[PDB]
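Scroll down for the structure; my scribbles are underneath it.
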Amino acid sequence: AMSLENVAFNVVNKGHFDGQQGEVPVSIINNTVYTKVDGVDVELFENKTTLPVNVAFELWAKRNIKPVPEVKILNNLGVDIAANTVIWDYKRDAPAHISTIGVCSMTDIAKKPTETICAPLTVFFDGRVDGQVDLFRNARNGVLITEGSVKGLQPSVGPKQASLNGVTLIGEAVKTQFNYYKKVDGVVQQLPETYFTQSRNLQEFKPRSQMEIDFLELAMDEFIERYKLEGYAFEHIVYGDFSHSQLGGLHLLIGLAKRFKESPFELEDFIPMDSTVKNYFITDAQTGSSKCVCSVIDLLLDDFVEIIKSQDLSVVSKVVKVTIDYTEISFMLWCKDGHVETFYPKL
Amino acid sequence: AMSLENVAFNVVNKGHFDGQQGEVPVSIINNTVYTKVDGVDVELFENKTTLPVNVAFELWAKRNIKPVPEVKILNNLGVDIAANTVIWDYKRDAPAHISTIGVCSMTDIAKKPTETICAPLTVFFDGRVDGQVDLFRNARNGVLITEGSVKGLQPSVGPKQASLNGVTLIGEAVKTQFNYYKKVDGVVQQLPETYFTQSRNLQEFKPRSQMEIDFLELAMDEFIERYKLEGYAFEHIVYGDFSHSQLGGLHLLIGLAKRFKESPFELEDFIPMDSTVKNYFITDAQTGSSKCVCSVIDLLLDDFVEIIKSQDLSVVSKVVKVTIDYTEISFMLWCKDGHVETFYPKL
Amino acid sequence: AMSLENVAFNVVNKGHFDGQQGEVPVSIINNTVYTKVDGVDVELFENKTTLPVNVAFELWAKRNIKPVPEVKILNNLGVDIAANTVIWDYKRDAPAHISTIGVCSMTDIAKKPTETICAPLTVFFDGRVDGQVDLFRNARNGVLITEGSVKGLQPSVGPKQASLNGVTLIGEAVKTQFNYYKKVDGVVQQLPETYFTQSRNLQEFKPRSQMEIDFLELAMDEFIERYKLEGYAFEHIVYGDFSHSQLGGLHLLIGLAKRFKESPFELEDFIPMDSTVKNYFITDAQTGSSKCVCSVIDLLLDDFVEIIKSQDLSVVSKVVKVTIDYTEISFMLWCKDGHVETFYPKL
Amino acid sequence: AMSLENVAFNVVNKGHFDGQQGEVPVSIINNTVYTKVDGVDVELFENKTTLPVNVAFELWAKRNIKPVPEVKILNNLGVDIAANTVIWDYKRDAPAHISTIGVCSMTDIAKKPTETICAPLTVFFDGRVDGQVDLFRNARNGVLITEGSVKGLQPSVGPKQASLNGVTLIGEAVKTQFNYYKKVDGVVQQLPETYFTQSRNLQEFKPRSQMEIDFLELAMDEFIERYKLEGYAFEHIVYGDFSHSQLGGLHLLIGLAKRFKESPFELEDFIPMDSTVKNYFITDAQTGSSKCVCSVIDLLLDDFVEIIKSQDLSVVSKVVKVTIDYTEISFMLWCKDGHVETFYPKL
Amino acid sequence: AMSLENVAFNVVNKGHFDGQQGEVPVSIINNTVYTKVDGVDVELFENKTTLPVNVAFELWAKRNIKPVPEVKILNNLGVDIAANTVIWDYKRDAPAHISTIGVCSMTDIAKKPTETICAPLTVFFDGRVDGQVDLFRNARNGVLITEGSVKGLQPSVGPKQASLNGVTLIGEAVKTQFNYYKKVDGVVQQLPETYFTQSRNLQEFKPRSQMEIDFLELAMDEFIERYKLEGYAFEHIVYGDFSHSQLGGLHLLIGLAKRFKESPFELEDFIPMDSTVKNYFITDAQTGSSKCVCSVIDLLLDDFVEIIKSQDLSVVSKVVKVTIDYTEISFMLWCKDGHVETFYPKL
């Protein structure tokens, strides 16, 4: 018996819709859902989406609480809709996919994936839920993630980390490494041998390798010498040039954290969402240096070194294509006298 | 005179309504009260309640700024309304009690406590304000707090800390220890000999005793050995089991802080309000372990040890009733082979 | 040319309106501007002003990103409006001046300063932009700032720090020290030999001199004799008296930072706005001490000492006038038996 | 160059978007679009839809102002979307079809009908606009209306009245009778030989035949005898039984108007929209008689008697199926002993 | 003592703001002012303006209830603001002038007309109020209306009708004919010998002369021959041509009413405000004829005849300039073979 008071009952007790029976009073006032707890109103939800408040409330209360891939991966895989589940985009505070399959009639573009309108739609299937693997087999456009091995299909390993309740993490108690399949027009795709982004934060930056701890601890020279980066312009690409007003370089998150620890600054996310490469509005509180738009990518420093060493230094200026998180990211390399000048990621 | 421009004048000058005469321009746009300071609009208030914006504004501006008991204590004492004052619930951003006595006609359920409508309602009387003790004597259902002794009444000591402008604290410059009287049906009631909660935070966790220093510093085995907590399952009850996906145990705030200092995690308050026992949505950022609903109580570790000692270890499954903050909290003791297994607080 | 979709295109790409050509879909829902990025809606803006959402969006997107004087300085200089630019007030999240000149027809009180409506209004001219100096010369009431020297005008040095994108800073890569001119009624005035506010914040406090580092490290008494402050009541005017409930003294930011680093407390800003003097609602979480309204000025401790050593120090009660940030601020000195008793800034 | 100030310029001058170049200030406040005419704000629009205000504004300003079929006819024909035009539903004050083709990117599922997403959707093509007939020929699912004859296709005549700017009418100066085609899965269908609804109103009911003027002027018995309606239950079916509390019969609009002229009553449209058959909440102000659900259809009285004569009087109870406005409307014929009990449009 | 509860008290009792002292509870929810009458809330006001709800409430409650000139006359006279009063614009349902003098500080651009900001602004002075005539004499830019004669000033006679609480009327009990003065730049101007607009509406049209009753009753040919406008084309200019789709002529209100009485139609006011000339979106429900923009003026038919007979028939095409309601209205005349063809008012 779908309703709203049942959903609020579930949210009050369990914190998410776990399909229990019961009803509680609800008041809706200005995009906000209140409930009466011992004679007083407690805010249960606050709509930030563009959907109606009760629609968004139901979508949130029915969100996924198991470790699921980060929304940027699903974007790159071209996932249009998630079958029998809701993916919540904690960065946007809004559901990741506009319609649903098998979730709620107020939003279901189709009750089941097999409806004709769902043929063009690239769906997402969760292997861990019983009955989705065969559905992915039968589905024309689809993406499946399985915990382990599925018979007759060659997997692609995903990133070491997934998102569990809006925090990304590498799981010990849980497995956050899925195997990614993909069908287009009914024929199983071959996913590229891609790199991944680590999805780290400045505030909680933890190095993930020895080169990274070296970067964090050693000065510019010590590090560049030890890892033989003489002709590769880390002092601009990764360390950033704060001498002039227009802040230069600084297109890797590790360099951001390195300058942050010595002197914190401010990053303005003017497009709050999840991408492989992100643009910020950087201002440096120490030097007074700033740049309007700063493409920033977060690879493993090890992998960034691997990518830049895989390049041809002789050419002055070409546009590189790098597969990151299942998509090609156009890098733009400039070399002076055959040694690397700049390697900004293309806008 | 009771107006809105007078209230805004008081708020602009003093920060709260201190009953002075003056007028100030006011603008109201979307649950928000603006005032014009030197030709530009400054936000004076923003309504988070369900009341009309000007009603809530007046209630906030007339809130109590002397140290007053935290709202959970009043809830446990069944206080319906507070006489001649407004209690503000900074956890909830809304006034604690729906109606008033002697505050303002737009909300006053009755001008004086002696009205017939106020007979069935438990009121709150503040001893520190002159004239409230006689009112409490005359009132049928009532709760009174005085700084010291009132003639002919047997007190009950309250918690060592009160709330002063929305931050709880133990007062040196000010007395935050009140004596709690209470009468029902006109007959003075005998309050139980209860324990109290300390109302601490993870971000600013301050140990209040030597056992707490030991817990924070000593490892699991050292602390358990020193305080002889062998058959008492602290390694699950208070330390938490993060090996499996479903995070286990961890129903004391001290254990939360101990786990937090090692690897910080994030807690979801899906019912923002003040209660003796609070339920959170816990996910562990290191292990990837999580639990949908996890009751958490903050006692003195000394007092938790005392109450777990004062139990019968033989029974397998028992429902324990403990009087905390003037209310009985059902604890669910499980013993394996006659020694403690689990002691989760009941839902 | 002007539109809303062009503005949103510029904001999506550059983060501010940089005058590019192109259009992007936009959705306006409850004081909020959304745009559709790869099939999903992303919040580009959220109106906090009292203006219409699209008006405020345009004003924000066209805000100034070069280092500009902090709005308090413009307030003190009586700047009514800024010519050919928008000054954004990040403290208020609203534009600093109600109308514009040469910005947008929906707001321009006049297209150019020379209109008769703009005659009675003090305008702000930016020397760094080509064509504003002659405009200031022709202007009747106006204020000009130049990086360097302008022929035939005697400058006044501004503060060492300006505001670049809402963070105040002393600029190395960029010049954040301007020279301030002012014409009233067509005659250039002589700006007073004033002192300046350092514009520092409590949480991330940085001493700017030797006396300040001494204050931060040395205890009370030691600092007092080293700088010979025996008869100058630094026990009250700076260090603050927390023995009684009525929190005493503490009217300089440095003393607040001193008290904070040892025991943090909460400052309640009831008038979010930038002024030279600011009033707070201080409560001390350690002692339980509080005061309703606490005027707090931020000086150089060096300069506060230089002020207090220039006083009569003999009379009981006089109200002195100090020229800070181009305005006279009444300090209220009390001396008992010819030694400083109190020196609170007048309300 | 798509914009919003251009649209408002067009609306201010022409009253609808007629593709002119020019711009006008706009203010958006609470679902309402204001513009400044000689220094004061005039409301240009007020959103009643569920769409964002600017989206709905653009859809309204680009609505169709030629005589177009009433939305109920399109509903019956299964029209999903209208190609290169916007149909406005003046009953609902909202656009008739959720998405658009070739109108604006904020709603276009596809710029042109030939897209694969537009394959499974029945589109509407307007013959009067040059280039739509060939598009209908090439379209998988489609509906076309032409003023006259299209080569190689056999038409179906539509209703003698269309809707021009939200008032339905039979056109003398303009041709409001179209010929209706239809392709399902690429094959042209044969539209049924159907009856039509007259789409009239009580407050301005005009008879459209001789039988109707007879009904309006003649008494009950005179009309029944003249047209030989002795055994056909017009007394209950078309005249209404107001003797009892539950208002009986009265399922044709002409009977409503006949009772209205004598003693006016009030009809409650609890589902404001356009359908062939409509349900009202009738209460009779004279007798005090009322009925909760009163299906009301507006046929030609001539056509209604033709349909009722085409029935079988012997059957006690069958469910007739009548094709009205290109859809089958089930009728409940109860006929006892050869005399009709009550026709009753099935619900 | 300005406030909001006092204003609501006045509105509840007197219906507008006299100035009685007394205060009443008020609730504000979504642009709406409620008050509690005998335990239930009653809507006292509903904001349609762009001002804050309480600002608009005070402006409305303090509106003028004496007969005052219609806002279009003030627009033509260039009145910027009204001194010591509020003119309410019932067409727009919003105050007529953005700022005030002597009304309330939230809107007072200046307390008195003599301030410097009020110098460049044409003000409106009400002769009937004691003290406004001397102010008008002293005023630099201003407009006065006296009920009779003022010493040393030559008046201009205004229209026979004024507006009394939002209905225009010719007054018997009250005198609604004022004498209009005007001092541009401190020098009294000479107002033109202008024609006037009758300000009538279709629903309650009333002829004001013999020619008008003739028009209403006489057919086309009878009227034209009796008043001998053979070569003047009333059959297009005034009677309207409904044969073709694009409605023709019909630019006088009397012609609208004459067509209305025969077969009523619908007029769309897409710019709701008051002007001498008004543009409508007209569609004819009988013929199906319509025009996108249909300028309509409402003179006395007597006066329209006088203006058209004051023309030069020989010219093929000129632009006539006619003074109506103190402004020049560019009429546009076409003559074919030396006799009048068309006389549309120019846009």
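The count begins at 1 with the first shown residue.
We read in the header that electron microscopy, 3.3 Å was used to get this structure.
Keep in mind that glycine also has a Cβ here, set from the backbone N, Cα and C atoms.
The feature active site, proton donor is assigned by Swiss-Prot to E:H236. Under the heading active site, for uridylate-specific endoribonuclease nsp15 activity, Swiss-Prot lists E:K291. What Swiss-Prot records for E:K291, E:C292, E:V293, E:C294, E:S295, E:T342, E:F343, E:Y344, E:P345, E:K346 is uracil binding site. According to Swiss-Prot, the domain 'AV-Nsp11N/CoV-Nsp15M' annotation covers E:64-189, on the basis of sequence analysis. Under its mutagenesis annotations, Swiss-Prot gives E:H236 to A (Swiss-Prot position 6686) the following note: Complete loss of NSP15 endonuclease activity. For the published mutagenesis E:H251 to A (Swiss-Prot position 6701), Swiss-Prot gives the following note: Complete loss of NSP15 endonuclease activity. The natural variant E:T114 to I (Swiss-Prot position 6564) is recorded by Swiss-Prot, whose note states: In strain: Omicron/BA.2, Omicron/BA.2.12.1, Omicron/BA.2.75, Omicron/BA.4, Omicron/BA.5, Omicron/BQ.1.1, Omicron/XBB.1.5, Omicron/EG.5.1. Listed in Swiss-Prot as a natural variant, E:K261 to R (Swiss-Prot position 6711) is described as follows: In strain: Kappa/B.1.617.1.
Features recorded in Swiss-Prot, as mapped to the structure shown.
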residue	record	Cβ neighbours (10 Å)
E:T114	variant position	13
E:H236	mutagenesis position	19
E:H251	mutagenesis position	23
E:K261	variant position	11
E:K291	active site, for uridylate-specific endoribonuclease nsp15 activity	19
E:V293	uracil binding site	15
E:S295	uracil binding site	16
E:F343	uracil binding site	24
E:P345	uracil binding site	19
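DSSP assignment over the domain 'AV-Nsp11N/CoV-Nsp15M' (E:64-189) gives 16 helix, 38 strand, 72 coil. Here the candidates are the recorded positions E:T114, E:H236, E:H251, E:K261, and by Cα distance the one nearest E:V293 (uracil binding site) turns out to be E:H251.
DSSP assigns E:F343 (uracil binding site) to a strand segment in the three-state reduction. Cα-Cα distance from E:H236 (mutagenesis position) to E:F343 (uracil binding site): 9 Å (rounded to the nearest whole number). Per Cα geometry, E:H251 is the residue among the recorded positions E:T114, E:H251, E:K261, E:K291 nearest to E:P345 (uracil binding site). Distances between the Cα of E:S295 (uracil binding site) and those of the recorded positions E:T114, E:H251, E:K261 are shortest for E:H251.
Across the structure, the residue listed as 'active site, for uridylate-specific endoribonuclease nsp15 activity' and E:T114 (variant position) place their CA atoms 49 angstrom apart. Among the recorded positions E:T114, E:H236, E:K261, E:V293, E:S295, the ones with a Cβ under 8 Å from a Cβ of chain D are E:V293. For E:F343 (uracil binding site), the nearest neighbour among the recorded positions E:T114, E:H251, E:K261, judged by Cα separation, is E:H251. A straight line from the CA of E:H251 (mutagenesis position) to the CA of E:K261 (variant position) spans 17 Å.
E:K261 (variant position) sits 53 Å from E:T114 (variant position), counting Cα to Cα.
Secondary structure at E:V293 (uracil binding site), as computed by DSSP, is strand. E:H236 (mutagenesis position) carries a helical DSSP state (H, G or I). Residue pairs drawn from E:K291, E:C292, E:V293, E:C294, E:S295, E:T342, E:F343, E:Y344, E:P345, E:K346, the listed uracil binders, are separated by up to 18 Å at the Cα level.
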